[PDB]
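First comes the structure, then the notes that go with it.
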Amino acid sequence: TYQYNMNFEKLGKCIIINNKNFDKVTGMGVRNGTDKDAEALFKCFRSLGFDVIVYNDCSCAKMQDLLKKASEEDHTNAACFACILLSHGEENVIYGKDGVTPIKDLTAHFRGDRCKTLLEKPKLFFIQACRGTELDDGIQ
Amino acid sequence: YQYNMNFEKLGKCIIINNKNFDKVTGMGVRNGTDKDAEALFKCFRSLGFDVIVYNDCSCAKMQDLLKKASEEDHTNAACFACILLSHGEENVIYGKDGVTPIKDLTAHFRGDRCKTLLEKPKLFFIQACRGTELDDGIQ
Amino acid sequence: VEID
Amino acid sequence: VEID
Amino acid sequence: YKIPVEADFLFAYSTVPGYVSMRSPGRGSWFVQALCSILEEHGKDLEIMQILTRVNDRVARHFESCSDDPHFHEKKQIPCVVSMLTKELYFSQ
Amino acid sequence: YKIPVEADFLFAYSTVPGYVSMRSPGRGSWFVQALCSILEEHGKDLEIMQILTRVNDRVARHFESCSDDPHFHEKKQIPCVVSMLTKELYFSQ
């Protein structure tokens, strides 16, 4: 009664969005190393029991639509949902290959009133992306 | 895997309880906040924090209060706690005379600006609005 | 109820 | 090292 | 050698970004009522994330607003915990 | 009866707001390396906040940057966990 109920037929969906290449208008460089991330995350979450799906070099529209449709699927038999974003970003924002889209709008699809079959279930979002330009020099 | 809590003190706890605001700010009285501050005082006192409650602080007073706290010697303390009770908007909290960024209040306690709290937990509890959206709920 |  |  | 300057912070917000935070004038704010209740019973034996998770649950389930302004009627609230902690935190031993 | 629409989200950011996030072209991003490493060993037996706290610690201590640009030399990183969860989360049973 203090833990999320995990007794479902499946653990749930895991969506990985792996953005390596960007339109040069965006000013963004190639994210070398990200394929190794996506491979490691894939193997890892598959091992946990997730149904893993990997998407590559998505436009902002593709990311919005991809997540919208996932939120419209039937998660009744899933314990939870996970999404992993690998890309460029700035504060509150993440890059598609053709520009930026708010993190708020990607995750809003899974709100309780917009994704009833994930109601009372954990919705996890893992985000590898910059959130600004500040550097941490560290101490000691 | 746990923070070392074997110190002579748990640490300092600052409660900033803002009830009344200058008419210039347009903000109304935060009735109920005194009951909040008293209840919090008892709880954090019971945990072992050395609690002090400040009332109706200006932005400058809040800035100074946290600056002064970050400059004290926390060598024999396990951690630090601060509780903010006020009006607010996103990333900002109200003093009696206006708003001040939350980032600037907490930045004083960064590792490079408060050496005696290095590797120690720095806790901030904030009761304040963060915008104007309402959650209608579901089911 | 009131708003902060 | 690179920046995201 | 070095430690990030932003490490070992924890922010316990009464609500999520962009959203409002509610307070009953007679009894106090929702978040503080819940926070104190959980701390009074479990402040010494639970890890801080367990405590704040339970606070989240209490605010989310035990509270619903009443207002004659229908814009503010039957509203809900969820707190928001931001952790840069690098270890588990217990207030004892 | 009702549940907040923003309840039961968890955001595991690689870094704190306003800050940069590091990536090794040869090994992958710091956050992902650490996340996968801890999940492989403890994904099945630790609660999600315990996992991410350990991720916070590993990124904070095991990583420091090298660059020919001295502007980007010997820099550090701390991740950032945002939880609206109302229960403890284990990936088993």
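For chain A, we keep the numbers from Swiss-Prot: what you see runs 57-196, in order.
Keep in mind that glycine also has a Cβ here, set from the backbone N, Cα and C atoms.
Feature annotations, reproduced from Swiss-Prot:
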- A:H144: active site (ACT_SITE)
- A:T173 to A: Abolished phosphorylation by PAK2; when associated with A-30 and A-239 (MUTAGEN)
- A:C186 to A: Abolished thiol protease activity (MUTAGEN)
- A:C186: active site (ACT_SITE)
- A:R187 to M, A or G: Reduced thiol protease catalytic efficiency (MUTAGEN)
- A:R187 to W or N: Strongly reduced thiol protease catalytic efficiency (MUTAGEN)
- A:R187 to K: Does not significantly affect thiol protease catalytic efficiency (MUTAGEN)
- A:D192 to A: Strongly reduced thiol protease activity (MUTAGEN)
A:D192 (mutagenesis position): secondary structure state under DSSP, collapsed to three categories: strand
Rounded Cα-Cα span from A:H144 (active site) to A:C186 (mutagenesis position), Å: 6
A:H144, A:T173, A:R187, A:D192: the recorded positions whose Cβ falls under 8 Å from a chain D Cβ: A:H144
A:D192 (mutagenesis position) CB neighbourhood, other CB atoms within 10 A: 25
Rounded distance in angstrom between the Cα atoms of A:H144 (active site) and A:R187 (mutagenesis position): 9
Cα separation, A:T173 (mutagenesis position) to A:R187 (mutagenesis position) (Å, whole number): 31
Residues from the recorded positions A:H144, A:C186, A:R187, A:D192 that lie close to chain F, Cβ under 8 Å, in sequence order: A:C186, A:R187, A:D192
Which same-chain residues, if any, lie at least 6 apart from A:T173 (mutagenesis position) yet have Cβ under 8 Å of it: A:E129, A:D130, A:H131, A:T132, A:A134
A:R187 (mutagenesis position): tally of other CB atoms within 10 A of its CB: 24
Chain C neighbours, filtered from recorded positions A:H144, A:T173, A:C186, Cβ-Cβ distance under 8 Å: none
Of A:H144, A:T173, A:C186, A:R187, chain E-adjacent recorded positions (C-beta under 8 angstroms): none
Secondary structure at A:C186 (mutagenesis position), reduced by DSSP to three states: coil
